[PDB]
Amino acid sequence: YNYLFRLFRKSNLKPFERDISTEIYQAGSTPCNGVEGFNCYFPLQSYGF
Amino acid sequence: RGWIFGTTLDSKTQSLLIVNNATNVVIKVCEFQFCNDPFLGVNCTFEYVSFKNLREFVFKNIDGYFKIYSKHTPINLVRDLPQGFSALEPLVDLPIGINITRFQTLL
Ligand SMILES: *[C@@H]1O[C@H](CO)[C@@H](O)[C@H](O)[C@H]1NC(C)=O
């Protein structure tokens, strides 16, 4: 679990744009207001190789 | 004596700080914290080191590289930008990798 990738973003990266932000992502009807829930998800995932 | 560039400029995201220490240009990218109006009183993910007058600069960011051009001259007119022509020449082309939306100038 040392290896991770971003699952969703507000917009696609420009060439060689780098994004280390941890902010919770609105994945549907729920406005996030700085906390997780249904339709509001953590932006990274881990491979579990 | 310096400039700051970034999206939030401070706090929750990375930003680019340029400062002249009166001996070197000092440059860093970090999750910087600062006041609403900082002064140069007497994670470092990128770090680097290197009226009578008019100093001119151009700043642009493309494909994660940040370009700086400049020119310096004495001037005759005391008020503002004299009506005339000369061209700015490149200083640096820094591989900073961030996006930018805001900037601020440091006295
Ligand atoms: C900066 O350091 C913190 C821990 O102090 C870490 O959580 C964060 O991911 C780092 N961010 C960058 C841009 O290196």
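Residue numbering for chain A follows Swiss-Prot; the residues present correspond to positions 449-497, in that order.
Quick check of the header: electron microscopy, 2.9 Å.
Every residue, even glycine, has its Cβ placed from backbone N, Cα and C.
Per Swiss-Prot, natural variant A:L452 to R is noted as: In strain: Delta/B.1.617.2, Epsilon/B.1.427/B.1.429, Kappa/B.1.617.1, Lambda/C.37, 19B/501Y, Omicron/BA.4, Omicron/BA.5, Omicron/BQ.1.1; Contributes to cellular immunity evasion and increases infectivity. Natural variation at this site is recorded by Swiss-Prot as A:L452 to Q, annotated: In strain: Omicron/BA.2.12.1. Among the natural variants that Swiss-Prot reports, A:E484 to K is described with the note: In strain: Beta/B.1.351, Eta/B.1.525, Theta/P.3, Iota/B.1.526, B.1.1.318, Gamma/P.1, Zeta/P.2 and Mu/B.1.621; May enhance affinity to human ACE2 receptor. For A:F490 to L, Swiss-Prot lists a mutagenesis experiment annotated as follows: Increased resistance to neutralizing antibodies and human covalescent sera neutralization.
Cβ neighbours within 10 Å of A:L452 (variant position), excluding its own Cβ and spanning all shown chains: 10. Sequence-distant contacts of A:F490 (mutagenesis position), defined as residues of its own chain at least six apart whose C-beta falls under 8 angstroms from its C-beta, comprise A:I472, A:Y473, A:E484. There are 11 other CB atoms within 10 A of the CB of A:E484 (variant position), with all protein chains counted.
According to its DSSP assignment, A:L452 (variant position) is in a strand. According to its DSSP assignment, A:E484 (variant position) is coil.
Secondary structure from DSSP puts A:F490 (mutagenesis position) in coil.
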